[PDB]
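> Quick one: the structure is below, and I'll ask about it shortly.
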Number of protein chains: 4
Amino acid sequence: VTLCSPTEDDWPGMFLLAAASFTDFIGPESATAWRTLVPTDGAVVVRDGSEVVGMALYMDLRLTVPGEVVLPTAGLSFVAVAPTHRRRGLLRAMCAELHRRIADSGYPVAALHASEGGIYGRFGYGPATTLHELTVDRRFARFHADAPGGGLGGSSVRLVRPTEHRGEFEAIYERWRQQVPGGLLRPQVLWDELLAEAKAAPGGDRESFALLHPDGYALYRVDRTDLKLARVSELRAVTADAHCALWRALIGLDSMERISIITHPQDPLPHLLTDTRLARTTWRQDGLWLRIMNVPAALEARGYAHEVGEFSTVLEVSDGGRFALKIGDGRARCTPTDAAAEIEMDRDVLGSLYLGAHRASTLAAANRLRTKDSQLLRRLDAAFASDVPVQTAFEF
Amino acid sequence: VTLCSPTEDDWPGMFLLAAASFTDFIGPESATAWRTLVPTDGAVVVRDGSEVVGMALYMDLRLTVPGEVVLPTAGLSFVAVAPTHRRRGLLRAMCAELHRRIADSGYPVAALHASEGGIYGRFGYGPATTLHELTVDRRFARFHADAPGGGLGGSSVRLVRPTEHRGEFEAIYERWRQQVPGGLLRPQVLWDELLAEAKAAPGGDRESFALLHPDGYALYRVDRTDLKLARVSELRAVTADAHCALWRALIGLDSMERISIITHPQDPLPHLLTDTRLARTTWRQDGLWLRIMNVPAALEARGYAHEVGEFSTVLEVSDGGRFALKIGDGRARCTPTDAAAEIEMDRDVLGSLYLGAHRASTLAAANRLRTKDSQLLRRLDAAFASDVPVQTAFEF
Amino acid sequence: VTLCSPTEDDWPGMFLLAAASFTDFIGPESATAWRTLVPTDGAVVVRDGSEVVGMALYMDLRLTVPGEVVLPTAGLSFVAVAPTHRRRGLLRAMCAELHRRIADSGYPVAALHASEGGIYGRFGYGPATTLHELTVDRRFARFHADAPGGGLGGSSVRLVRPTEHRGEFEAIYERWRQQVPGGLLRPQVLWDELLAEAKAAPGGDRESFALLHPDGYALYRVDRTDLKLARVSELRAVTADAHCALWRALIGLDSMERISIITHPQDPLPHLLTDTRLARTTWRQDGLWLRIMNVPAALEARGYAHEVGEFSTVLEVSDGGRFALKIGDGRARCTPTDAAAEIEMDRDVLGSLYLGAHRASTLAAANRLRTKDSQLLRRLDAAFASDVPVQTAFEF
Amino acid sequence: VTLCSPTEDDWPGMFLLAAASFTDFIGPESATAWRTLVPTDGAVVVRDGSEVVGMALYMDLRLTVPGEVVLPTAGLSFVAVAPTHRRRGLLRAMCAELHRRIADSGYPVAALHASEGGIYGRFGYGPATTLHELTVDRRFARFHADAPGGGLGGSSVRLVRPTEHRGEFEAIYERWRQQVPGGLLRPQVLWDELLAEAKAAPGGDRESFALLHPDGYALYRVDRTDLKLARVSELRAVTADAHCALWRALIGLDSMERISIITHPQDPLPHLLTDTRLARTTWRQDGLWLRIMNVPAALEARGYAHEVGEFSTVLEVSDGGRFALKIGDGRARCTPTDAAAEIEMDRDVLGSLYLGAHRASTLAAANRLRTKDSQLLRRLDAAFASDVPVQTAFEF
Ligand SMILES: Nc1nc(SCC(=O)NCCN2CCCCC2)nc2sc3c(c12)CCCCC3
Ligand SMILES: Nc1nc(SCC(=O)NCCN2CCCCC2)nc2sc3c(c12)CCCCC3
Ligand SMILES: Nc1nc(SCC(=O)NCCN2CCCCC2)nc2sc3c(c12)CCCCC3
Ligand SMILES: Nc1nc(SCC(=O)NCCN2CCCCC2)nc2sc3c(c12)CCCCC3
Ligand SMILES: [Cl-]
Ligand SMILES: [Cl-]
Ligand SMILES: [Cl-]
Ligand SMILES: [Cl-]
Ligand SMILES: [Cl-]
Ligand SMILES: [Cl-]
Ligand SMILES: [Cl-]
Ligand SMILES: [Cl-]
């Protein structure tokens, strides 16, 4: 068992491991696009004597955090151990090497989408965003009097072929990702990939349609099997008007019984309707997971709630450092100290708090976050909260 | 069509209307217990010429709000129009009369549990708490190292017959309801009713069991049809230790595949497990609905976040008054004014904000809450938030 | 194997055979009511050497036929062979003896409800009425402008306890059964039985409610398991106004998603709605089966379409006689002849034609009805048709 | 918003609207065949300022009506409003313009297949044929002694590839459509299309097989997912012998559990079996919808029952004219009058009566058809009835 950077000869062995480990595999011909996001030394493989029995890599990503700050992010992906080589500490070795490389390269944070919720906590990954599926029975949906864009005149929304309006979608997304915590820069190769999935596949997914507004878009397709269900794959709205106009159009798909979307807990859609209950939550799951690589750099980089008074404390991350933490005027200063710790938590807990998706009070109730001062807990709660609700950009 | 207070002769007609309008009817012999909570003049009926074709009443309740303040609450229940008399404005007439009576009696707030989510908004009722069903696959559930009560020695939890420990359940509940927003005083007649439902019914519900801790309890029964599913009907925990100890015991029901509970969004259970995903959200719905009867009295009665600086504004409720609102040191002063309104909202929106379950930002995004100052929105958000997460006490 | 009339000692053996042969058994204590409709010599049993291994009886019924004529009808019921004694010609022997008795007693027709559709044809029983289940999604149901009782004022329909309005239901039913082909006289013992099934059963059927009009009623209960489905067990309407008023009330059961009723193919309900498709046909099956015992007596007893000119023919029933048939002024004369047969059919086919539910053309297309004159076929079609659509009264 | 005839440049915009409005879309390359049936000025589109936001067209069809008379029929199809432009009266404007064009062109009737049952009544379209799905459990199916083609010798039915016997299918269909009310002329381009759907599609529909008789054919394929179910897509039989022979062959598909067919209520198949119940009705729905464009021309063009005596009346269609109607010797004369109306009905009701599928008595019971003379109702019933049962030709 050897652990090293893959050579060009190693990749066919990696794609074989990938096909047997991931069911949703797009093959090795759309792997060209995703490979461009893997830096030199971004990947590790484990050989037996010889076939690939273990692999893992990171991708160079740009992650928006509260205060509209953009962090270089190491995106963990393509992590697999052969079924022949389980319970052999290969994952632990591969994860330890990549984290070494990611830290030495100067990434403040790493991120991943979890295949299971029970693996990544012990690696210091905490769930940081929440996926929220809403299903609307659009046959009963009436918009509230208070809702925008209910007046006469034309709709500002057009039904369009996605492939013909790439430039417009990019510019809306680019604005969206820069102003929303959880936002990711979407490179050109991923727009290429997104608009190739937009066409109908033979005995597969149906043609994608687009609803386009000056300040928003929605990509949707009818479900393969349930022909009364429209799945919104992606809805990006920069303004409240765009979000309403796009939903007014989706509720007007008169041949559909149900619109479903994977969105965030704070999606205002339920409040646009006279009956909030018509937008049922049909699924909830952790979205993006964060490992804080550098505590001082990550805590100093993000903005904090202006609405909490200046305060100071000592934060200990288990095997991650102890820090004098001082937060005021929505900025933090995080400096080394050996003074008595007022707050203790494992590294994964800090990832979970970092984007505002989880409350310090909630993690404290489960004893994942230790302090003896409930005042300090209320202050952490308020300071780490996000004015702009945290969303999930796209799976990697 | 006449609208008046029912006489003793009217109640058999009301029970007939009730049987035909509500499927979950416990009959007229457990209606004796619930009737004790209806004050003199708490009920209206509509007769045709003569049978009961319309009814509605309120019950005298005590509702805990943020700051551990207990408000007299008019609990709307038993609202029905005969299928023979729909679309005749009977509900509008009955609701207008009860609201007249509730206001004149000096109730600051009214509350209800909604049969449908599309009826009650136009009456100034906003959804104020969120029901959150968690289902645990307890076969995979391992408690986190950080979780409390994982050490050796005895369990502080006992498996007991509910009927034999009424006094203990009352005292824990009484502590719970006083410290939690959404908490309701549970009168003796409702403890009588709760412990009569605890015994097995012939070709019906199975026997209820209780897990008792000094500072918490859990009532659960196996599902009628799914014999691998335990439904926790009620879990009241005053301390984090009690909540963990009770969940450790429930995860030890080795003959069950699944534990389900209807809880609140901030339940710390997912964070007690090594795999947060094992506690799936399988259902979400609005719980208690609030109508603010008296805006000044309700806004002044509750506590506000100490962690936001003193601030002042002018609040207009549509057909509910305009008010100079001044919040600081976690107290509000709400006084009449004709000065230009900075915040506008319908009455139902204020009910939705009142217990901290919904964010002003979220309601603002849907244009249910109008202001031109985003700073003022952040301040409302922070001030109306609840330190103690809001829960739902019991259905009425 | 002996075939004779049962003695009082034989009935416990018959009830044992009944319990093992029929799953929907109401026991031997509601068998007292149904036994009153069995005449002396109405029953046969087969013993082995001794237990009951075979039984069959008829009940004295009154059946309305086209022209509002009421015929004495032998109602076959309680027919069973022990699982120990199949393929032994016991059914053939029992059916031959009862038919001997029924004919000698002077019954023009026999009738039954079929447990299977493949048994009774060879005994000369033809399906004569059609059961038609309509399910309305009442959430979309709007009444047509043209529909009756859409104006202001009170509803003429009352929601009532069935047990309190027995007299009213009897008088409406009594009018209904006399004016509708397929109508049965419902004796007092069967009203006793019907209103005992109207109360809720412990871990069984839910309480029955009644909608009462001067000229109609509807009995309905919520389904045991599907709590959004109301089953209308029985709807008797003497006028079009009563039928609409009752359906307006049923569509007003706002807690239900679906109303289902077992009705007849010509039920006007679909045409009362702006969307005829909302009343889906979810089930169709043969209802009452007729064996014509005496061809001349049965053909002469019923009325014929006044709208077809006088005509004459020769009808042969296979092993049932040949007859000169002369129809005009809505009366028939049926007399013996040896003249060449113009129409041939088995006896079961005549039962199927007798109430107007099946067209001679349709049975001719399947060669169940032979003639060489298509003019004569059109004339039979028109003459045997029923002005008043044929309905099914009640199962026996 | 402009309403005009589409130009060649408008059609790609129409196909985009079509893809987003209809899930069962065959694309724009089989749209060439269907476009040949659209006359010059057969289509309208609505543009916004510019994309197609509304479209509708008619096709030139030939519809057989009672008396084997063939009417030029305007077949409405391809009707869609963009989800962006609902509740803007675009459908009303497009339908009013096409109906203007259809009337001025001299079409006596228009027809459509309804996407929903609640749209087309207000446009004067009445459901005129009834689709009836029969499912046979062919494992229990035994043919009656009386049924044709049960004797020895060869089967007159051959199992064949459809593509190799186009000429034979055309000639049988051509005979069928000319002798059956509801029959449509099937042009060459639609035979091209029908035999292209007969071959297996990759990850789609299975290969179609044909059973060919001198006087009938049946096209069937195994269901995609249920491999024990054969769907008969089309069965055309000119004689009773052909219908039996084809069904004898289908019942001989020994690898199938179930044969299903969409047929008409008067299909004689149930009567060919010893057990009529084995042919279950598993689905019922309205088929073709008729709008009578010219009342006098349509009423005079069709044949009437010879078996009803000569009679005269005055018929008023709401906003459609008042007419002296005189029916005798199976012909009608329909002439202008201002004499008192004896029969009133909306235009849609007349479409529903026109092919004999619905009885005047049934529509009268729902007050869709007003008269004060029940004798006149019986006469309408009998006269409008169809000797040959009405069938549905093919969807457009
Ligand atoms: N990181 C990549 N993503 C995608 S599609 C976006 C997505 O939903 N990912 C979650 C699921 N995921 C799909 C297959 C892989 C592993 C698991 N496609 C590819 S292809 C590929 C990579 C990759 C990884 C980086 C470069 C090697 C080849
Ligand atoms: N307010 C009452 N609650 C209950 S059980 C607790 C519950 O889950 N209620 C929601 C469902 N609900 C059950 C039946 C009634 C209306 C709807 N039982 C009764 S019985 C009764 C009332 C009442 C209302 C007040 C006094 C008259 C009789
Ligand atoms: N003829 C009778 N009907 C009924 S309930 C009405 C009904 O839906 N019948 C169809 C089903 N059926 C139920 C049980 C018996 C056989 C099959 N109950 C009884 S009880 C009984 C008879 C009978 C038959 C005549 C007298 C002996 C005892
Ligand atoms: N009238 C047409 N029919 C068909 S397939 C036969 C069928 O089952 N139609 C009902 C469903 N229908 C399918 C797609 C269209 C609208 C709805 N295909 C096409 S393609 C097409 C038309 C058309 C309409 C006339 C010319 C433009 C393009
Ligand atoms: Cl690489
Ligand atoms: Cl996503
Ligand atoms: Cl009272
Ligand atoms: Cl609850
Ligand atoms: Cl007897
Ligand atoms: Cl029945
Ligand atoms: Cl054209
Ligand atoms: Cl068809």
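The residues of chain B that appear here are 3-51, 56-402 by Swiss-Prot count, in order.
Keep in mind that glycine also has a Cβ here, set from the backbone N, Cα and C atoms.
Summarising the annotation, Swiss-Prot assigns active site, proton donor to B:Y126. According to Swiss-Prot, the active site, proton acceptor annotation covers B:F402. For B:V85, B:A86, B:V87, B:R93, B:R94, B:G95, B:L96, B:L97, B:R98, B:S121, B:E122, the entry in Swiss-Prot reads acetyl-CoA binding site. Swiss-Prot documents B:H119 to A as a published mutagenesis change and attaches the note Decreases catalytic activity on AG substrates, leads to a change in the number of acetylated sites. A mutagenesis experiment is reported in Swiss-Prot for this position, B:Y126 to A, and the note states: Abolishes catalytic activity on AG substrates. Abolishes catalytic activity on HupB. Where Swiss-Prot documents B:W197 to A as a mutagenesis experiment, the accompanying text is: Abolishes catalytic activity on AG substrates. In Swiss-Prot, the entry for mutagenesis B:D292 to A states: Nearly abolishes catalytic activity on AG substrates. The structure shown retains the original residue. For the mutagenesis of B:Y310 to A, Swiss-Prot gives this note: Nearly abolishes catalytic activity on AG substrates. The structure shown keeps the original residue.
Neighbours and distances for these, please.
Following the DSSP three-state reduction, the secondary structure of B:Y126 (mutagenesis position) is helix.
According to DSSP, B:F402 (active site, proton acceptor) sits in a coil region rather than a helix or strand.
In the three-state DSSP assignment, the secondary structure recorded for B:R98 (acetyl-CoA binding site) is helix. For B:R98 (acetyl-CoA binding site), no same-chain residue 6+ apart in sequence has a C-beta under 8 angstroms from its C-beta.
Non-local neighbourhood of B:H119 (mutagenesis position): B:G293, B:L294, B:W295, B:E401, B:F402, each in the same chain, at least six residues away, with C-beta under 8 Å from its C-beta.
Counting only same-chain residues six or more apart in sequence, the Cβ atoms lying under 8 angstroms from the Cβ of B:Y126 (mutagenesis position) belong to B:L118, B:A120, B:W295, B:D354.
Long-range neighbours of B:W197 (mutagenesis position) (same chain, six or more residues apart, CB within less than 8 Å of its CB): B:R172, B:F175, B:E176.
The secondary structure of B:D292 (mutagenesis position), as reduced to three states from DSSP, is extended strand.
For B:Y310 (mutagenesis position), the number of other Cβ atoms no farther than 10 Å from its own Cβ, over all displayed protein chains, is 21.
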> Looking only at C-alpha atoms, tell me how far B:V87 (acetyl-CoA binding site) is from B:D292 (mutagenesis position), rounded to the nearest Å.
23
> How many Å lie between the Cα of B:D292 (mutagenesis position) and the Cα of B:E122 (acetyl-CoA binding site)?
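Cα to Cα, B:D292 (mutagenesis position) and B:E122 (acetyl-CoA binding site) are separated by 10 Å.
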> If you draw a 10 Å sphere on the Cβ of B:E122 (acetyl-CoA binding site), how many other Cβ atoms land inside?
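So the number of other Cβ atoms within 10 Å of B:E122 (acetyl-CoA binding site) is 12.
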> In terms of Cβ proximity below 8 Å, which recorded positions out of B:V85, B:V87, B:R98, B:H119, B:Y126, B:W197 neighbour chain A?
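From B:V85, B:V87, B:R98, B:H119, B:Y126, B:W197, flagged as close to A: nothing.
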> Tell me the Cα distance separating B:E122 (acetyl-CoA binding site) from B:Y310 (mutagenesis position), rounded to the nearest angstrom.
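Between the Cα atoms of B:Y310 (mutagenesis position) and B:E122 (acetyl-CoA binding site), the distance comes to 31 Å.
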> Per DSSP, B:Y310 (mutagenesis position) is which: helix, strand or coil?
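Its secondary structure by DSSP: coil.
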> State the count of C-beta atoms found within 10 angstroms of the C-beta of B:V85 (acetyl-CoA binding site), not counting that atom itself.
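Result for B:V85 (acetyl-CoA binding site): 21 other Cβ atoms within 10 Å.
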> Using DSSP and collapsing to three states, where does B:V87 (acetyl-CoA binding site) fall: helix, strand or coil?
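B:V87 (acetyl-CoA binding site) sits in a strand per DSSP.
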